[PDB]
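*Asks:* My structure is below; once you've seen it, I'll send some questions.
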Amino acid sequence: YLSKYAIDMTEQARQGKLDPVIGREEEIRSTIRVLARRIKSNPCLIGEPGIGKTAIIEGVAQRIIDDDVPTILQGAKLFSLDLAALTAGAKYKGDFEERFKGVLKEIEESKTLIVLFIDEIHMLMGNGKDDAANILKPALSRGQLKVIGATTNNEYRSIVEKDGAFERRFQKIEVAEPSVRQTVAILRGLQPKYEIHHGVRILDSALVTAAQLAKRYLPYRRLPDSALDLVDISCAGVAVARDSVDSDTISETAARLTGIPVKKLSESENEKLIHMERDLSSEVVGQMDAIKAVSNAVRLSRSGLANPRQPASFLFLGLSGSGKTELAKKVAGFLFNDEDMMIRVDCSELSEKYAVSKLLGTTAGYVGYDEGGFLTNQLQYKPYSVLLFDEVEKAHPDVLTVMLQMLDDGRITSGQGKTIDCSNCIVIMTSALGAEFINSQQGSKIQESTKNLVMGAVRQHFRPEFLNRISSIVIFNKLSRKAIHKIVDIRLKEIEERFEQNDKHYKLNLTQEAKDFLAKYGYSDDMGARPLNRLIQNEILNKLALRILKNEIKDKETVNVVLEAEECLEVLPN
Amino acid sequence: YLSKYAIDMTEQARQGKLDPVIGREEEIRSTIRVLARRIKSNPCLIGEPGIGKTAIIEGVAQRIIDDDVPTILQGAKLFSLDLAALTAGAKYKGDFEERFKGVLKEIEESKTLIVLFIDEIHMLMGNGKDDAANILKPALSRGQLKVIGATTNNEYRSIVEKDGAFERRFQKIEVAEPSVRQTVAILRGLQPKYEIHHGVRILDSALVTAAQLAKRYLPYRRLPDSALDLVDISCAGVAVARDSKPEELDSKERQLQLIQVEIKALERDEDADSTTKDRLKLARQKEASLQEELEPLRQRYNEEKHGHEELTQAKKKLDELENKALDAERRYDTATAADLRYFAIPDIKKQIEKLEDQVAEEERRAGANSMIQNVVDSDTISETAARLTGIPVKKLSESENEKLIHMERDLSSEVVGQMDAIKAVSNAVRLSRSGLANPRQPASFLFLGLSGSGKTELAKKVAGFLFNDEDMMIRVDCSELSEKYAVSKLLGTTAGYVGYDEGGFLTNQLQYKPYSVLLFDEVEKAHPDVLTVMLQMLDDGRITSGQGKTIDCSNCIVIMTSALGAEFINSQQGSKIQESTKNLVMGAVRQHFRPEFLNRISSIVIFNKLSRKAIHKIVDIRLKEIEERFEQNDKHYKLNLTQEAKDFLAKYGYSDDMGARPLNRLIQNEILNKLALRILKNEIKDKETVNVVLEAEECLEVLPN
Ligand SMILES: Nc1ncnc2c1ncn2[C@@H]1O[C@H](COP(=O)(O)OP(=O)(O)OP(O)(O)=S)[C@@H](O)[C@H]1O
Ligand SMILES: Nc1ncnc2c1ncn2[C@@H]1O[C@H](COP(=O)(O)OP(=O)(O)OP(O)(O)=S)[C@@H](O)[C@H]1O
Ligand SMILES: Nc1ncnc2c1ncn2[C@@H]1O[C@H](COP(=O)(O)OP(=O)(O)OP(O)(O)=S)[C@@H](O)[C@H]1O
Ligand SMILES: Nc1ncnc2c1ncn2[C@@H]1O[C@H](COP(=O)(O)OP(=O)(O)OP(O)(O)=S)[C@@H](O)[C@H]1O
């Protein structure tokens, strides 16, 4: 067997239709340290899939065919003849190894000094630890020549990396995530031929952009692949458009994944974090301090002093006035524009300081399921979520402490091991029980004595590391009387859009006197604070239904109409 | 290859007969752009099957054929195929990958960017791993030519789970489905093609509105398909309706045969002399005469029907050419407008809608053609749906709205006073159905406190009122395990893990009755994995399932069940409930599922203890109840002593907890076998009444004779 599943290349390097992309040369030089390397003749290279681990090996050939490098190994076999020949040898069983053995003689004793390479070590050895690919490999490898595979790390690879045939054999030397600046030098070097065969012409600055931005925000698809897409994405519009710019190639992409790039293309970071801050003021008023308290490590977030792995967040004081938990996540969204952030864990099951039920729960060693599948998964999902807490934590101090780990420091104690990060994750434990002392309010604001003390009563309540680090504060005077009121127009403008504003432009009117009557009643002293939404909607939504029933009128309206006496009964006519 | 059977239609699609699918362009456009990708151009779209989809590819193929593009791109053509054809349609066993080998250079020889493809074929994978052209898959990249297949969502994952590099060497996009309404514009625009098939008139809105409940009444035909079926079935009820005068075909024709044989068979006959010939003459007279009034008349229908079918063929004609006329654009600009001018059309349609105009204009007596050939608004559809479903104009004719507005008074008529409970829900429901919640937000609530309470029935009946359904029904076990819901909810086997089952009551039919009943049960019951799913299950826009991995929550009905009124019931001393009892009731569970879900709750509101002036009615159903349906009038008798009778068992009736539910069984079984007795002998078989008399509790009751 000769050329069939093989990658005949060095020629395609020697004739050179290959397009050089020159990455990190070191591990190659490291790899070059193979040529006569013996004891363990080779390392490996472990990336995630998309990184050109072999494009390296391709670039290696560029390091090779171009010669003027060590000719200690000079004559060449680089070519990977596996493919699927594993099962794809013939019409029946047993020839897989033949399929390589049919390779063996047409690969017989080496004139050409160059070891070749097959893909993964798990493309190597077929399934792994199977006869496929001549499971035992001194005799050729210590023998005519060698080969190389490569993959991503641990488990499947680790198993055969412990002993098997690699007991004597290769290490792994792993290029990084494609780094910062070169990536345009990459990209711009990618430019000329790739961009020359892509379309039109081009200029720098945009090239910088998604580079940053794929690097940004884009752990999945971190690789230029998207730019490489953006590349084709680029010509996509215009070359078409010309058949009959601004990084706005990136825009619709950044529209695609973000939902608008004006979300992604957007407040840059830091001033704009502060602009974010003032836009969160724009969001919700109430204690500016609360805002400002929340504003604190905003700047410290992502900027770092000791680590970004610092958790930066604004420890919550459990209560719900307006933005409260909600906007706290909304801002947390309004950080990343992503509302979704993190869920809540019911701490009910968490009652003790231990259970099989924990945010980790199981270790994944033995039968069961993952408890707290969130950060199990939520990071598998997503970086930089909100968090989840309770005014009485019924949670296990275990994890709380195991998160006091992640609490004080940044990296969290991954139960299964893999603090994939704490980078942008900045969130604040939400607890307070002092409601009856929280009940201490007069006027629009509270002077602090109580707020020291139940604080104190809590300050020592659950032990200090909790209450030790992580400054910022959350304060509740609630709404005094009106100020919340503006929420209505929100509440209003929560309406029309949700489906289509088109449905009803009718936009009505709120007759503050009602909104008073609405609010004054409608939401408790304590809270009672949701329903008027859930409510006033209705009797109105009746008219909605109603005026949608027999249907004489269509307009954009202003309602502003109202009369136990507890009901003056708003309504609205045609 | 020719042997490999290019399905190239770009020829017939040069002839352009299969016609311009619309709306996914933008995708396609960009997808096309994707299909032009410098690096890997091969995505797919995935989802529900069949239907508009290859048509996209075709529509794609159109814009392809439509030329103007980046240079490379119209340097292409295509084909499609089946090796499924060529499976044995090529050769003897072993040839799966066979002809690809030709295809290889066949591709690579001189060939421009021409691309055959077929869709799920890319699955290959009868079972396990085929990989033949997956061998070629790199050899594709070797071949350096796009091809693309298409599957559902369902497959490729497992496949890419098996393959990896597959879509790693590919891309995707996905079925968005057409825009429900605007779908019709196409469908509208489909008519001009589609009409001509069986040419008739068309009334739009029906079709649309048809599509609506077509979709509604039959979801599980995909957004076009169901219409396409209408579209079809339209032509169907049309079809023999385009048999000329099928009734008046055989109806009046008889007048011949009626009087025909006797034209001679009386000529010789044993009758009174010469009156034989008289009846032979006088009916042949009416045979001659009466024939005449329709004798040209039936033709001039059919004539002008032909005149339709004449013009219909011009209707048939015009486009054909117009197609062909616009294929001469593939003749470049040489024959673009040249022919396109020669076809004129100032008039060619000014011909058309002014031609059959008159005969459409002229109404015979009324309605012009009994051919009626046109959209027949539901009718056909009704019939369609009928043939699909049945049940009449009530089921078939409705508005929302109008369908809705009264429901209460009906719903009132259905069970209990609960005017509020009615009203609340009603509204809530009405208010649901209003500008609604968007499919994402669902519709649910709860009563409590009693069994025998009919709120199910209510809802059940509401579903009737909604869906005509007592058909759509859900029974949610909850308490029945904590570790439960393998079966019930998604779990079952949701991983394809072991022994595949899941959504046991649910997933199985869950989807396939999109139109929602649903339950929750008597209390917190067993387990929070409710809260788990009931999160999603309530959570707006819930999409999950086993391996379909999707709820698609549109029709949103559970409301739900639960109850504990134990004290509260008994606590309640009167018909209407005592205030704050509810509040006392409130905390009960609402502590459990907590504001997050309390918010997540739409609302929950419960039934009274409504007793007797109630029951004074309520009993009433039972009589009417059967009778109301019963059979269809075997003999079918009024049979009642009513407030006399009924009360007195209504006296027995109320079980406290259960009411007469047993008595429901126990009422009639009394009366019944006597029916057989009153079936047998010495009887009176009309509608009669009951008898009721009195031991102390032991009471005569029984029946007339
Ligand atoms: N300067 C460079 N040096 C080395 N490799 C590069 C360079 N620029 C781009 N590449 C890689 O070249 C690859 C060519 O495609 P493939 O290698 O098939 O995809 P890949 O997944 O990156 O390769 P693997 O999986 O890492 S071996 C791209 O995916 C890039 O990751
Ligand atoms: N402008 C606002 N005014 C009042 N409440 C708001 C406002 N914006 C959001 N919310 C609330 O944000 C809540 C989510 O955060 P939480 O702090 O948990 O509230 P809560 O603890 O449920 O008690 P509430 O919100 O005061 S009734 C929702 O219940 C909303 O009522
Ligand atoms: N002008 C049009 N605009 C939109 N859709 C159209 C148009 N004309 C036809 N269709 C749809 O095209 C489909 C018929 O082509 P199909 O053969 O079904 O494509 P496809 O083969 O169904 O995709 P697959 O292969 O079945 S999964 C029907 O669903 C029609 O609704
Ligand atoms: N007109 C009616 N009004 C009230 N309840 C009725 C009526 N007709 C029948 N029912 C009973 O109401 C029950 C229907 O379920 P629901 O609406 O939940 O009330 P429920 O009785 O609490 O549920 P059950 O009795 O546990 S099945 C059945 O027991 C029916 O027999």
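What you see of chain A is 166-409, 541-859, 872-882, where the numbers are those given in Swiss-Prot.
Method of determination (from the header): electron microscopy, 6.8 Å.
Even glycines carry a Cβ here, placed using N, Cα and C.
Taken from Swiss-Prot, the feature ATP 1 binding site covers A:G212, A:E213, A:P214, A:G215, A:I216, A:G217, A:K218, A:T219, and the record attributes it to sequence analysis. Positions annotated as ATP 2 binding site by Swiss-Prot: A:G614, A:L615, A:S616, A:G617, A:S618, A:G619, A:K620, A:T621. Recorded in Swiss-Prot as a mutagenesis result, A:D184 to K, W or Y carries the remark: Impairs prion propagation. Looking at Swiss-Prot, the entry for mutagenesis of A:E285 to Q says: In HSP104(TRAP); completely abolishes ATP hydrolysis, but does not affect nucleotide binding, thus keeping HSP104 in an ATP-bound state; when associated with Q-687. Looking at Swiss-Prot, you'll find the mutagenesis A:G619 to V noted as follows: Impairs oligomerization at low protein concentrations. Swiss-Prot gives this note for the published mutagenesis A:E645 to K: Abolishes the ability to refold aggregated protein in vitro and to provide thermotolerance in vivo. A:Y662 to F or W appears in Swiss-Prot as a published mutagenesis result, with the remark: No effect. The mutagenesis experiment A:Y662 to A or K is recorded by Swiss-Prot, whose note states: Abolishes the ability to refold aggregated protein in vitro and to provide thermotolerance in vivo. The note that Swiss-Prot attaches to the published mutagenesis A:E687 to Q is: In HSP104(TRAP); completely abolishes ATP hydrolysis, but does not affect nucleotide binding, thus keeping HSP104 in an ATP-bound state; when associated with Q-285. A:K782 to A appears in Swiss-Prot as a mutagenesis experiment; the accompanying note says: In NLS17KA; fails to concentrate in the nucleus; when associated with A-778 and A-789. Swiss-Prot lists A:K789 to A among its mutagenesis entries, and the accompanying note reads: In NLS17KA; fails to concentrate in the nucleus; when associated with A-778 and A-782.
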*Asks:* For A:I216 (ATP 1 binding site), identify the closest of the recorded positions A:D184, A:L615, A:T621, A:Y662, A:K782, judging by Cα separation.
*Replies:* A:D184
*Asks:* Please report the distance from the Cα of A:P214 (ATP 1 binding site) to the Cα of A:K782 (mutagenesis position), rounded to the nearest angstrom.
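*Replies:* Distance between the two Cα atoms comes out at 51 Å.
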*Asks:* Using other CB atoms within 10 angstroms as the count, which residue among the recorded positions A:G215, A:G614, A:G617, A:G619 scores least?
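*Replies:* Least crowded of the recorded positions A:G215, A:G614, A:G617, A:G619, by Cβ count within 10 Å, is A:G215.
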*Asks:* Less than 8 Å, Cβ to Cβ, versus chain B; work out which of the recorded positions A:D184, A:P214, A:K218, A:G617, A:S618 satisfy that and list them by sequence.
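*Replies:* Of A:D184, A:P214, A:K218, A:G617, A:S618, the entries that lie near chain B are A:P214.
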*Asks:* Name the one residue among A:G215, A:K218, A:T621 whose Cα is closest in three-dimensional space to that of A:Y662 (mutagenesis position); these are the binding-site residues.
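*Replies:* Looking at Cα distances from A:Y662 (mutagenesis position), the smallest one goes to A:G215.
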*Asks:* State the count of C-beta atoms found within 10 angstroms of the C-beta of A:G217 (ATP 1 binding site), not counting that atom itself.
*Replies:* 17
*Asks:* Ten-angstrom check, please: count other Cβ atoms within 10 Å of the Cβ of A:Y662 (mutagenesis position), all chains counted.
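*Replies:* Its Cβ shell of radius 10 Å holds 6 other Cβ atoms.
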*Asks:* So which recorded positions out of A:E285, A:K620, A:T621 are up against ligand 2, CB under 6 A?
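*Replies:* Cβ < 6 Å from ligand 2, in sequence order: A:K620, A:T621.
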*Asks:* If I restrict to non-local contacts, at least six residues apart, and a C-beta distance under 8 angstroms, what lies near A:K620 (ATP 2 binding site) in its own chain?
*Replies:* none
*Asks:* Measuring CB to CB from A:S618 (ATP 2 binding site), give everything in the same chain under 8 Å that is also at least six residues away in sequence.
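*Replies:* Same-chain residues close to A:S618 (ATP 2 binding site) (Cβ under 8 Å, separated by 6 or more) are A:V580, A:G582, A:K774, A:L775, A:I780, A:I783.
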*Asks:* Roughly how many Å lie between the Cα atoms of A:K782 (mutagenesis position) and A:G614 (ATP 2 binding site), rounded to a whole value?
*Replies:* 23
*Asks:* What is the set of residues, excluding A:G212, A:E213, A:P214, A:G215, A:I216, A:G217, A:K218, A:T219, whose C-beta falls within 8 angstroms of the centroid of the C-beta atoms at the ATP 1 site?
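*Replies:* The answer, listed by sequence position, is A:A220, A:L388.
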*Asks:* Which recorded positions from the set A:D184, A:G215, A:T219 have a C-beta atom lying less than 6 Å away from ligand 1?
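*Replies:* Once distances to ligand 1 are taken from each Cβ, A:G215, A:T219 fall under 6 Å.
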*Asks:* Nearest of the recorded positions to A:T219 (ATP 1 binding site) by CA-CA distance, picking from A:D184, A:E285, A:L615, A:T621?
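*Replies:* Among A:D184, A:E285, A:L615, A:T621, A:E285.
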